[PDB]
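Written out below as structure tokens is the structure these notes cover.
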Amino acid sequence: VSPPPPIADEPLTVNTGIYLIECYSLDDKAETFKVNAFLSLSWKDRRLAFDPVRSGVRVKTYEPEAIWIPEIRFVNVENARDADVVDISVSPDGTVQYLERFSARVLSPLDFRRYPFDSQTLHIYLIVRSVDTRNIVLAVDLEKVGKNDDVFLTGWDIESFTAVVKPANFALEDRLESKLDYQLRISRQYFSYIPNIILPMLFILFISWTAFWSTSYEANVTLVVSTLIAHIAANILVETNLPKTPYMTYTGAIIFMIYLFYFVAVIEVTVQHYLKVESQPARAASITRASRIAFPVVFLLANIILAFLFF
Amino acid sequence: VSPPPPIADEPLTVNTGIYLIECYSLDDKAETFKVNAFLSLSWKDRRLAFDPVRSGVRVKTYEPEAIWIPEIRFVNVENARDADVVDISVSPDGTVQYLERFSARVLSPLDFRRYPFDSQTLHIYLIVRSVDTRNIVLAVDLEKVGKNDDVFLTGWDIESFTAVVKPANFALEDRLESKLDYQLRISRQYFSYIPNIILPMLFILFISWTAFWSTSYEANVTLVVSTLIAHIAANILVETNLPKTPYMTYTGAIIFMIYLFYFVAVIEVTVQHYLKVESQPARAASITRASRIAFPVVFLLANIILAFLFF
Amino acid sequence: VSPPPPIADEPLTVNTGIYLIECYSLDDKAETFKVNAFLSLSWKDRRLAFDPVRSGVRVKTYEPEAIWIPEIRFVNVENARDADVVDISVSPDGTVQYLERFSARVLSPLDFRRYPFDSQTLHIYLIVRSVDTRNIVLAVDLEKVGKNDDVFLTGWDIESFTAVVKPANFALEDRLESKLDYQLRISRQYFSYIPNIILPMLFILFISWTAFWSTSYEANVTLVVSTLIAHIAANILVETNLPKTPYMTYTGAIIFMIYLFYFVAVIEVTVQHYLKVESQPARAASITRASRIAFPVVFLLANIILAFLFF
Amino acid sequence: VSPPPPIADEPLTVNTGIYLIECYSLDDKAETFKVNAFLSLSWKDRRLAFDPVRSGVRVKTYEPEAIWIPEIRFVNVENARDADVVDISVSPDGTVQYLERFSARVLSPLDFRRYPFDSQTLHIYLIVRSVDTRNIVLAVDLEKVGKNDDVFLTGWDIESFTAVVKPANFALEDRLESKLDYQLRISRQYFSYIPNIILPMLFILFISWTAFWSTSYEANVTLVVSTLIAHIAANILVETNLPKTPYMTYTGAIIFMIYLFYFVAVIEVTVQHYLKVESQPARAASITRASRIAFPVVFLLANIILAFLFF
Amino acid sequence: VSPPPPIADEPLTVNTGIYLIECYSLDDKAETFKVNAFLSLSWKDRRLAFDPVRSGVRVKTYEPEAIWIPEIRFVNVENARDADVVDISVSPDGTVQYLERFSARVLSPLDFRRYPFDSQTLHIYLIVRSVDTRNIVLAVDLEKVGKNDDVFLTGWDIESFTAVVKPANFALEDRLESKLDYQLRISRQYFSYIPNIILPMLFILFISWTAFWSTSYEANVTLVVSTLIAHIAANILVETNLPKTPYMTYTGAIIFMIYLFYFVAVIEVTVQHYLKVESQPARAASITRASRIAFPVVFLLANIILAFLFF
Ligand SMILES: [Cl-]
Ligand SMILES: [Cl-]
Ligand SMILES: [Cl-]
Ligand SMILES: [Cl-]
Ligand SMILES: [Cl-]
Ligand SMILES: [Cl-]
Ligand SMILES: [Cl-]
Ligand code: NA
Ligand code: NA
Ligand code: NA
Ligand code: NA
Ligand code: NA
Ligand code: NA
């Protein structure tokens, strides 16, 4: 239980693989997700080599305590992973094939710019620290990188689970470190957002524009103010299931824009009533008739502009 | 502590059984449930066999550490199950009888299409990985698959707990794996939904339709807008205790449909008032008289159509 | 570390006792409560017999690992109890006096039918499984069953903590099981419900009935609709701190009934206004005058009927 | 590892001390707080005594496993404390000086009667159970009872941390117990409540009284009903961050009282409008003029009476 | 094992370093944050020294159990840190080089005075307790104090991670304690607050001021009361994601100030209507015309004064 000694000076290559069994709990606010997978490790330890003719056995099995196992860690985990060693198998040349099943909560930031029409790349960073005896370097065994078909992430579509085969080798606290990037590409299922948030929010907005076909100040006040309160409720509901991004999001922009439409509707409703009382309803009539075209046209154009900027 | 060697080449059959003690916390949003149950395992290990005459006993009790025990895992669990070995017994022929009491949090997706009138099938997937020495295969001891009568899942009816006797055998990372499916059939207790959500939601809708017996634009605006806000409250309350499904649900469809009825009520209320001011209340009267029959008839038909599609 | 041998054939009697130290976290929605308590166990194991003359000590102290201890489990726990052995004391005859302090989240269903004026029976089920060597049977040492006086369950009154002395002996997976029932009788402190939910809910209802002393449709609409929205808020607040019962509760029935009173108030307010416009205010006047007596009388009469059904 | 033997028959005195390192998470609803502190224990074990001149060392250091340590427990804790032994020091005469750093969630009930102007006494109960060999009794080393100056309990002022030096000695399950009471006196920082809950709640009430300077039934209805809804929101916000007390609180009384003021305002608004329609506005005028003085005077007196009762 | 003996009487210097790997979960209400990092420790233990010539190795590796390791603790943690020893390396002169990776929940109070435009200093306090044999003293190895570039704290900007090199040496429970202060300077990303809370809150305020261009008491009541309710919603949303500070905050002051503007708007709306009915609309007109300038001017000045006080 010391690292296998080098034949020349070559670094020790630990081949890795992650096969996702379960994928759950994608918290958008926390930018965390829970994972359940197999972690497979392989390396050559010549000290464990044997003759398969005389030994009679093709493969020897070991307990973790018995042999040297490289200390593999995840970079972006909340706490150290919960692992259970499934199997350790040594080949006649000394090739070790370690398999463990684990659970871990991962920290991977999300890009909310195109929400709820966004895609994400979740990351799992494998890392190994070199020892004074020899330098450990990570590799990807593409044959042992995969995902169970049943893997389902609620409200998301799992596109691919790949690994960037070239590790990031760098110095950290005067020792070499080999980092691997496992990428899980997922896209958001936006269907639900349409009948639940998008269309209800557009209807409460259009209801506010019926004030352009009424001369009743008392009714218009109620119309524009009541629907504005519904939009505040909408804004809270949306913003409370999202983190505070230092950048502007698509849904962020739209919600904001709709507040300006309410502010300008209130100004129109006020102007129309002022002119009515000022005994000049002809100006009030032409402003109201204009608003009937202006408001939907400007709304539809502002939206085209916004969608264009964000997509 | 190596797997029992094969007489020929036949795979080792581990007979299983799950007897549910407590069933709780069915989270609809998370699509998870917690289970507390006995796991029983039985397999032949000829090396453990003894003569009852010489040994003076008919059963031999062992500690887990003492003998080979197959590594059984649950597929769809959040974290590895919390288990406590109840007993290990060996018959004279080497028929091992293992029993453990466990608790796990299980991932089992739900079909919200007919919610709150839905039935579900919860799954418990048992899996064993074959070893280099020999191939392990799972079986169901139907005599040891059950549930306590006291088992109660709050707001659900437990219909049955059965096991699909033929395991799913497949290759995973060049080793055989034997998977068993334990199914817990349940159906939702929808009674509470009727006096709490369904009838209150229909009453706030009918209150909106009293606007078809009023000419007061100011009162109508208030009646349709206020009741619309109550429906938004309803929609939030409902949608916050459900996951974001990529498919349309029955409750989803109904809530959505009711938004259209509110939008058309607002349009009618607007049209009637416009015509009043335009000094043609006869047109306004005939449209309002029509709405009194149209709105309930279209509502009741749309509902029959919807129920028909979903059931 | 195997069970003690019988002198004849008699089952091994493990005497039990539970003394409650801290009772807390009664979750009505989950139907769970947390309990911190002493668990005391006593049995005779003649193998541990000693002559204090030789041994010098009159009672021997042991570590759990050192001697055979019966596997006692709780049936209705979420997860296995967190226990810390306080003391294991053996007297010369081999009597083991085991004491441990534990914490556990117990699953005990509640009857919400008379809520908030309900009383409950919480259950703690002790179980022991028989071994092939000899049958273990539970007993209650009434001297060691109790509760600390300081034990306080927030918003509840603790009446009694007793044990059903005769254990439920039954077969389970071809072995005998001895089950004991510890009952904790409690009753809800309903005082807070009166000034916080009951009286505020009756006042918002009576405010709606002031519409029977007004002819202003616009004011009546606002009165009945605004107070109805307050009742929806009330209903949500109440129902979100309760589980979805398949049966009708007292508070459930009352909340429901009050919705009908709002629906009939809206109908009256509509009918009165229609008749006003139809230029027949004498009919409208007599209906409104009737409603002033009808509404409180029917409300008081329906409440008497409801209280009578539920209590 | 047995308790130190008595010279005569005197009970073994374990001197205790708690020094609070960090104090946090005071949950008012749960009536729990999280603590992090040093627990110090000191007793004489003559067996461990050594020659100071002949052993060369003045103080011997031991590992917990090596010597007898009294089993000290907290009464009012959720689960057993998480402890890490800092140091064990044996003096030449056998005085053991044990130190450990621990964290626990303590259950200490609160008196909400004068909330948010209340002061509290948090309790930490230390307990030891006597053994068959000899009786253990607790004592307070006042020199080792304290708190770090940096100790901060958010929204509270820490007044003192003292210990009631005379332990509660009593019998429990036929063995002596020695209980000690550690008291943490704190008083609530009520400043925030004034600009956030108190003044906003009084303004929405005074806004409802502007109805006494209006003859517009439709406006008064809106004024009194709208502000009443704001008070319901207030009441929910307040009551959801407090437990259901079986006694009346000061904030409880005030919130309740304000509901009666709203009920009487609605009655006045109704009476004034009835009289207007009944063509007798002179009676309506005198009732309204009276209400302008009556409402603030009765409000200010009811408050003086309430404050007097509660303080 | 015991601490390394002094050559003269010099205290043992443990050099420390913290290199932040991942920084997450900054709870403003709890004033806690979660940290994942490397802790590096280095001291000289002459007993572990070896001749590299005869040994053949230029360094020696040990298991924690094998050698003396100083008991380093964090002061301001919730619970004791979860640590995993990465590596222990010994140089030929007996210089130990210890590295561990840990995760802990750190308590560090925040200054909410300039929120959401606030910057903070998070603290990590390292402490070691001296022993009777010798005094242990902490030091900072500035070369081993850092942070990964990828370290991201959601909704915050990480400015610097430094250490106050001179430790706080003081007595605690009659033993000397060496305390080190690690400071993490961060500053809040306030962008999101502008389109989500600030601008929506100003628009609902300006909408209430359109009442100064209306004579309709009914429409004014609705305008000022409805927008006031939106401000209450705002106030709750803001205050529920903040702790109850015993001091006034900037956002606290602004929210409060806006309540006074609503109160004075209600008074103006009341005064204007009273004067209208009193048949003196000229006074009402001049008060209303004044309010149109007074309200924005006083609002803009009050804000300049407030910003000036807080910044
Ligand atoms: Cl890890
Ligand atoms: Cl498992
Ligand atoms: Cl296959
Ligand atoms: Cl295979
Ligand atoms: Cl248990
Ligand atoms: Cl404890
Ligand atoms: Cl620590
Ligand atoms: Na190893
Ligand atoms: Na084994
Ligand atoms: Na044992
Ligand atoms: Na000990
Ligand atoms: Na209104
Ligand atoms: Na050590």
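Residue numbering for chain E follows Swiss-Prot, covering 47-357 in order.
This deposition comes from X-ray crystallography, 3.0 Å.
Here the Cβ of each residue, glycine as well, is placed from N, Cα and C on the backbone.
In Swiss-Prot, the entry for mutagenesis E:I244 to Y states: Marked gain of function, with a ten-fold shift of the proton dose-response curve towards lower concentrations. The structure shown retains the original residue. For E:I244 (mutagenesis position), no same-chain residue lying six or more positions away in sequence has a CB closer than 8 A to its CB.
Cβ neighbour count for E:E264 (mutagenesis position) (all protein chains, 10 Å cutoff from its Cβ): 20. In Swiss-Prot, a mutagenesis experiment is listed as E:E264 to Q or D, annotated with the note Decreases binding affinity of TBA.
According to Swiss-Prot, the mutagenesis experiment E:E264 to A carries the annotation: Decreases cation selectivity. Decreases the binding affinity of TEA and TBA. Nearly abolishes block by Cd(2+).
Secondary structure at E:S272 (mutagenesis position), as computed by DSSP, is helix. Around E:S272 (mutagenesis position), a 10 Å sphere centred on its CB holds 21 further CB atoms from the protein chains shown. Here Swiss-Prot notes a mutagenesis experiment, E:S272 to A, with the remark: Increases the binding affinity of TBA.
Under DSSP, E:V284 (mutagenesis position) is assigned to a helix (H, G or I) in the three-state scheme. Experimental mutagenesis is annotated in Swiss-Prot for E:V284 to M, with the remark: Displays an increased sensitivity to propofol but not to desflurane.
Under its mutagenesis entries, Swiss-Prot includes E:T297 to A with the note: Marked gain of function, with a ten-fold shift of the proton dose-response curve towards lower concentrations. Also shows slower apparent rate constants for activation and deactivation. Displays an increased sensitivity to propofol but a decreased sensitivity to desflurane. Around the Cβ of E:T297 (mutagenesis position), the same chain contributes E:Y161, E:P162, E:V284, each under 8 angstroms and 6 or more positions distant in sequence.
Note: the Cα of E:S272 (mutagenesis position) and the Cα of E:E264 (mutagenesis position) are spaced 12 Å from each other. Those mutagenesis positions from E:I244, E:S272, E:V284, E:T297 lying by chain A, with Cβ under 8 Å from one of its Cβ atoms, are E:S272. Ligand 13 lies under 6 Å from the Cβ of none of the mutagenesis positions E:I244, E:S272, E:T297. A distance below 8 A between C-beta atoms marks E:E264 as the mutagenesis positions from E:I244, E:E264, E:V284, E:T297 lying next to chain D.
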